[PDB]
Amino acid sequence: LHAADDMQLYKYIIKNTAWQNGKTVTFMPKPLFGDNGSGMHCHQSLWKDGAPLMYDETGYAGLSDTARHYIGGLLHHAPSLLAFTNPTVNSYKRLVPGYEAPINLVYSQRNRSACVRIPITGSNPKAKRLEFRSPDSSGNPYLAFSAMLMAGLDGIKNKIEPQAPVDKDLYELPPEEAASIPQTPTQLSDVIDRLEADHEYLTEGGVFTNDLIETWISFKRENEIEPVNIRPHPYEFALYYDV
Amino acid sequence: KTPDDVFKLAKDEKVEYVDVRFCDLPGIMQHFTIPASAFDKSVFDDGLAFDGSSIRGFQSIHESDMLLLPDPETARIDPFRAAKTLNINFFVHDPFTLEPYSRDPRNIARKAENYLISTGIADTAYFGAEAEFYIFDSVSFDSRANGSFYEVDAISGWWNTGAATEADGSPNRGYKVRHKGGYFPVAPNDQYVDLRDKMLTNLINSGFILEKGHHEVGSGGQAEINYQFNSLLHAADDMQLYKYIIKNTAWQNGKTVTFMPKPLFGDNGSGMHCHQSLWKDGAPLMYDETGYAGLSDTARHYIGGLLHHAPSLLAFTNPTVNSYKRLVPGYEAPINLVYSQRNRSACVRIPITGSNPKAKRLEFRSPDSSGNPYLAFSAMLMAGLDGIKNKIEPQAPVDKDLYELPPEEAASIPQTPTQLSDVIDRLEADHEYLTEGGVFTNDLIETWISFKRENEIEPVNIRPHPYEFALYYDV
Amino acid sequence: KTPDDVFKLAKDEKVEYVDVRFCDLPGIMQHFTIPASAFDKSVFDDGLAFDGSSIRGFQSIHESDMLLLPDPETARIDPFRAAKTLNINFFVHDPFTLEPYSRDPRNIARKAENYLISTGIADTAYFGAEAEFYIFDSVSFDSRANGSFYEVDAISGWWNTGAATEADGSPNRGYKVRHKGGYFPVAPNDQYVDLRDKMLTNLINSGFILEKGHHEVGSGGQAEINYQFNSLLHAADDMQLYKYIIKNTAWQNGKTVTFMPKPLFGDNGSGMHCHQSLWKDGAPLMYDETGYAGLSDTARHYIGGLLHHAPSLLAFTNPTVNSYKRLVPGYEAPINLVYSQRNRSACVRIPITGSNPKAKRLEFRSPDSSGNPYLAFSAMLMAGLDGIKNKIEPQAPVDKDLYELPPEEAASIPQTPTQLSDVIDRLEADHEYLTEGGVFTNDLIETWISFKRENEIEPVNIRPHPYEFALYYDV
Amino acid sequence: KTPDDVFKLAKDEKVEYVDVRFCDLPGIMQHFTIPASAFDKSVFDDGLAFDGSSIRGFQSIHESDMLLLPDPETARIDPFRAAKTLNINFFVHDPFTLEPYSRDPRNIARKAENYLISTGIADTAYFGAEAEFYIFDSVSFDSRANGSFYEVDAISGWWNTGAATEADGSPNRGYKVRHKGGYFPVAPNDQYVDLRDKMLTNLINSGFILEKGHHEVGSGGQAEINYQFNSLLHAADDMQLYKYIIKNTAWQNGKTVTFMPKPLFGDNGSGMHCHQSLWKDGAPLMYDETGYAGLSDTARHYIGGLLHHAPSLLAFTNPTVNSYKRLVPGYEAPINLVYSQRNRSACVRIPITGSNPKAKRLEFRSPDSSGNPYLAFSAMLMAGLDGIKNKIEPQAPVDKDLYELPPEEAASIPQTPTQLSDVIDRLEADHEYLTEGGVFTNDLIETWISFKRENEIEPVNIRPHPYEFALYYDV
Ligand SMILES: CC(C)(C)c1nc(-c2cnc3ccccc3c2)c(-c2ccncc2)[nH]1
Ligand SMILES: CC(C)(C)c1nc(-c2cnc3ccccc3c2)c(-c2ccncc2)[nH]1
Ligand SMILES: CC(C)(C)c1nc(-c2cnc3ccccc3c2)c(-c2ccncc2)[nH]1
Ligand SMILES: C[S@](=O)(CC[C@H](N)C(=O)O)=NP(=O)(O)O
Ligand SMILES: C[S@](=O)(CC[C@H](N)C(=O)O)=NP(=O)(O)O
Ligand SMILES: C[S@](=O)(CC[C@H](N)C(=O)O)=NP(=O)(O)O
Ligand SMILES: C[S@](=O)(CC[C@H](N)C(=O)O)=NP(=O)(O)O
Ligand SMILES: [Cl-]
Ligand SMILES: [Cl-]
Ligand SMILES: [Cl-]
Ligand SMILES: [Cl-]
Ligand SMILES: [Mg+2]
Ligand SMILES: [Mg+2]
Ligand SMILES: [Mg+2]
Ligand SMILES: [Mg+2]
Ligand SMILES: [Mg+2]
Ligand SMILES: [Mg+2]
Ligand SMILES: [Mg+2]
Ligand SMILES: [Mg+2]
Ligand SMILES: [Mg+2]
Ligand SMILES: [Mg+2]
């Protein structure tokens, strides 16, 4: 909660500091074509009674079972989770290869091409965490943070095993190997459809309620997805004016 | 028509050049010119070479050389070139075996007509098309790292009612067309009467048999011209020539034409409605006085095929990203897969034609002009034939304004696809009806899928839409 | 043709002026004009004088006077000059001895044809050339202490899709040509149909035998016109006249043409592909039904010569700095020294011509139009003949897209040279094949090496490239 | 200096932010900022993380995380930032093993100094550098399909003597600098006196020990500032900080500085002359009263190394394409590999310093500022040390204007390399002197070769030069 409050205030301060100095700031995921998008990477860890739970010296990338299952939750629920972590049409213009954003659902240490990176933090158990690189700033940090937690917790509860880490530049995978790893969703309508179909992990404990989820789905369809869909894109003119 | 007929025409018409034409895979006609002196029997016997690697959907660079052989049926005098020119369409052939090319669109049409005959169902498929278009004054567009735009303009566009002067500096004289109001008030509200007359005349003088011309619904110069129906291949050839004549008549008169499905947002798109009928031994097969909308079983099953195969069929009938911007409610284009008589909101309309059995046909309203009529016409036939063969029953006609259906009733009828990537995915998954008789071959279908993904779908997907900035700049 | 034939032509055509033409070393035709009254037997017997010190690669100032003697074969009526004019090419001769000039390009061609005969290998070398060019609207450029630029422009250039208006202020009407997409959609996408027709007509009226004309791959008006092949010297004369006719047809119609190898970055260069064959006693020597791509031993060894001598040969076939901007992968120009049938990525392509022995030939794709066809054609023949004489075996053909070869495979193949300085260095080191029979002389070769170094290589080397500012301003 | 010294400085100076700095492979300093509150022991013990995949010549994306550890010797207050800031340079380390990074330029300098000690030849290498630069008013440049340009501008540039007004509209008041005439007339001809004073003051206030400042030869604002020599690593750190100070002093005063080797054509380039000497146990090793130009055997052999290894050494000392535009005759830069006392046309000059042994040194005139001083200095030392170890004798000194040498005498001396690709090819072929003691490692050398080819050499090669249009548009 504090972190989400911090995020909202941070945006306000960044935007208005710029404004007062004759500039203008955007946190949109992808305002430039052919250059890096803007992410909101979320470093996450769970603690109990003042002790860290993420660390196990014997695990891949120093990760405990609890940590590994949390990742399993994130990567497993991704096709619906992104409806809150990547909630805009513009979000999906960032999820393209070559710009240090994810294009598939894998975790890997030290890996800025991956969906979940495990940063190199040495043997200090307090520093161990996962970096969920998928999310952006185009939505609601209260909902985004909460949704990630619910996915992560469902993973722990169900001991969901993530698929083996891939320690490779994921934008450079051979076609055959690439096709075998689940891709990030292509567009917002896909994740909204998926959220609508499958969202039980969010409704656990009544954290998200059906009325929230329905309003979200409905809002995104009517105010974002559809309005973009009906409007001809300028590149269609480059492509098709002379058909 | 024979080679000697064409030589006589060239001689009689004092032709200086012969323009050798053929069709690329996406649907744009290609050409080069040879002098009259080089137009001889050798052209019919040996054919002519070209670079297949520079033509879309054709060859790779290391297998580049391809061959062309003329189709004497297609010889027309060019109405535009100051040096008297005879245009002729060619078939693409392999340079080694001299076999027809598997990715020549004109070959696909050929194969389609032969397959029809081989089924015994009919011997002729007639296609009547309505290729709508916009007569614009100007267009510009670009795509850069930090921005992108397009703009179309037209003197008669409603967006110009408040202009202080016309583009040339002359006064604004009003009589501009309202959105959805171009169909079809008299001049001066119709500002394109003389230009369309020139289009009609140029068509007539190229041997077209004309039926009508008019302003269409869209503001800013939408138009429609209709010519007589014909058998599949001839009809596709007619379509390609018609586009060439429309575009260049406009060009020569200081205008610019587009056949893109949806160049205006909030006004009508441009369709290519296809009126279809099957005939055998000079008798029509579509009519049965006792059927809904006077339709025979053969007709009804043909419709069943179209509506059933629609989710893949549209990959050829609606082959562009822009296509899907037209398939939205409120503009006399389809939004779901139903047939209905008299119904301009439906996917297949049955026009009111009375009891004359020769006039009975279905109007497939889904297709547009953004692709390849050889492939589109052929694909519709294959879907239609599969329907007859499998006696596919279309779901009951819905005689209602389909844009106004109650939500519960709407959701129960299959919708038209949302986007090109959907129909390409579906084509890839299920396309057996097209491969029947080898009309479409796997290499054609794979090249098509591959071309559309790499050159159209993906390039649009990666580029931020301007409306995203309206939506999200301030997130 | 005789002196008396030319006089008759002048008389019959009511010629007012005779344009006396010859070729400078680099490859630009030179001229001066004499009145009809001054065109007499004396011109054939005594010849005409000019200042050899003002012509590039010719004489020094203190040895300036040179002589010209006419070549009756080359007489054509000028299609452009309002005062009726007969053009005639001349041979450069020493004013004292009357011997042919060792640095007259036309003399080198002459000597080449004779040498061929003297070898007994063949009696005729046929050259078919494709001189590609760009039809631009404008060009400007400069070079100063503190900056430098160039800009070419063309209405059909893709870079202009976003322009608010055309250069003359008229509206942007679209139909511009996509990069790599000019080959070869119909009008209005092809914006140069009527202009190219004028070019074709002018060529016809100057006695060219035409084969085809078309828009080429490149955006912004790339074009190609083909005329019938001929023997070496006649072919080189044809080439020079063709460039003159193309450039001046464009000029008279408000356009501006360049034959430079690579005026556009990231689009197709302009080549001068040379189709070559040897004949003896009226029979073709290139064909053998049992050889790879139907090629005889003589043909194969000719290709062996070309590919073997490439590292020096390109000094005449690819003689400019800009030449080497074209020899880059992805644009249907060569990047390594292989031959292959049907293959537009190869250095020598064998076009698909069937079993007709008269049609069998090799296409040497390396050369461009940026130099001297007299020297280029001759140099190719000398390389080809050295190959036959020494039975040089070309390395095995590689029937693959040569731009897409796996790393190990690519590195096993000799690459085309990177830059002009490399081929000049190599020519200097090894050029014996050119000096055979005295076809090229050491003084010609030294002058060439010297000219290129001092006037082209060095002047480019010393001037900062704009892209260095992009790269390095902030170091 | 210790960690506790730096903390005291930060506390005493009321620092708000610490700027964490390190060097990329090509030679540009990188930075991020941390608050004063985050600057603690932890920074020295654990270090700080960054994305090694966004830094040139560093890591791939899947091995991105890298670590930085501070160098307390480099702590300086920033003279520019309104929020009081302390700048510190860091070493790049492996995040797992905590070993120094093989491709950290600062580590290379570290290793070089240790290697020197380990040879027993000397214990200290002193570097005195002269980084010349231009104070311009503006720059722009671009590179498109149909054109490309650059322009630099400066109020005092000779090209502006005819300007009706200054850029801001104020009158042209003359006193502009003649090409090759900036060294060094008094104001107002020297228009940059006050600005260079501001540069001198900013350097002084960052703890530099100053020696001189002046206008340099080149028109349009060329300048030079000298600070006291130092040992290799410290000298490289000094250089980087100097460029930062010069660039930002200019920036804050409405100007723009470039250290590129040759921004002006036909006027002096900007060099980075390196005065070098070796010392052991506090005593100089370069001096011998009986040697040519007062040079010892150790000194002579060091020169022998430099001149002998030049063909590959210049890959680090002259590392850009633009570097080779400076190595042309007539501008006080080298064009061949000779040493000579008092000689500003030579590759190695021996400055006239009298009989004081402490002052004896060589001036290596070849290097420029377009790369990486850490690498450049280190590479020079390695070449010099190899010379000493192998007792490499330099060819006899030539006490002449080496620009004016007749062509025959000039050939009998090895020339400087013509272009970057030559030195890269040579480095690739022969680099064992650099790998001695593991100072340069094969992975560094390979990355360097690779980076220069793909990011500099090739991108320049494929882009048409404006002067090619001057040369060839009309071919
Ligand atoms: C040109 C268009 C699309 C209006 C059209 N007119 C016709 C048309 C209209 N009236 C007719 C009356 C009688 C006979 C044929 C007719 C064809 C047909 C058509 C197409 C395919 N099969 C049969 C008819 N299509
Ligand atoms: C004009 C061009 C380059 C297309 C060309 N056509 C030809 C060409 C094409 N077809 C032919 C068919 C038969 C006879 C000669 C032919 C020449 C040749 C050529 C050149 C050299 N030697 C032989 C042929 N070149
Ligand atoms: C700053 C520059 C380049 C002019 C310079 N001054 C000096 C310089 C000049 N005079 C000196 C007199 C005495 C002692 C040292 C001196 C150094 C040196 C130098 C560099 C390396 N090794 C020795 C000297 N370099
Ligand atoms: C350098 S980056 O890898 C770039 C991230 C990119 N903008 C993104 O879209 O996530 N981010 P960081 O290293 O700060 O986590
Ligand atoms: C008037 S309309 O119904 C309009 C058709 C619309 N432009 C379409 O997109 O199909 N066409 P028609 O009546 O000519 O068949
Ligand atoms: C289409 S192309 O292959 C293009 C050749 C290219 N301009 C070049 O040689 O650089 N030429 P051709 O007319 O020989 O088919
Ligand atoms: C006056 S100069 O000789 C000029 C050097 C020139 N700018 C160069 O090295 O390229 N420099 P200095 O005398 O300061 O060593
Ligand atoms: Cl969407
Ligand atoms: Cl799509
Ligand atoms: Cl060169
Ligand atoms: Cl280079
Ligand atoms: Mg991060
Ligand atoms: Mg109609
Ligand atoms: Mg209509
Ligand atoms: Mg209709
Ligand atoms: Mg050709
Ligand atoms: Mg060509
Ligand atoms: Mg060719
Ligand atoms: Mg100095
Ligand atoms: Mg100096
Ligand atoms: Mg100096």
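What you see of chain A is 236-478, where the numbers are those given in Swiss-Prot.
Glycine is no exception: its Cβ is also placed from the backbone N, Cα and C atoms.
Cβ neighbours of A:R368 (L-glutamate binding site) (same chain, under 8 Å, six or more residues apart in sequence): A:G274, A:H276, A:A336, A:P337, A:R347, A:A349, A:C350, A:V351, A:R352. The annotation L-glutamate binding site is assigned in Swiss-Prot to A:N271, A:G272, A:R329, A:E335, A:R347, A:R368.
Long-range Cβ neighbours of A:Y406 (mutagenesis position) (same chain, at least 6 residues apart, Cβ-Cβ under 8 Å): A:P332, A:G333, A:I338, A:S348. Here Swiss-Prot describes A:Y406 to F as a published mutagenesis experiment; the accompanying note says: Unable to be adenylylated.
Long-range neighbours of A:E335 (L-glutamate binding site) (same chain, six or more residues apart, CB within less than 8 Å of its CB): A:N271, A:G274, A:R347, A:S348.
Taking the mean position of the Cβ atoms of A:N271, A:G272, A:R329, A:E335, A:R347, A:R368 as the L-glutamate site, the remaining residues of that chain whose Cβ falls within 8 Å of it are A:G274, A:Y334, A:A336, A:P337. A simple way to gauge crowding: the CB of A:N271 (L-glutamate binding site) has 13 other CB atoms within 10 angstroms, across all the protein chains here. Cβ neighbours within 10 Å of A:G272 (L-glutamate binding site), excluding its own Cβ and spanning all shown chains: 21. If you take the C-beta of A:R329 (L-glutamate binding site) and look for same-chain residues 6 or more apart in sequence within under 8 angstroms, you find A:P264, A:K265, A:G272, A:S273, A:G274, A:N321, A:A336, A:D371. Chain D lies within reach of A:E335, A:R347, taking the binding-site residues A:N271, A:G272, A:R329, A:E335, A:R347, A:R368 and requiring a CB-CB distance under 8 A. According to DSSP, A:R329 (L-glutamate binding site) is assigned to a helical segment.
A:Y406 (mutagenesis position) falls within a helical segment according to DSSP.
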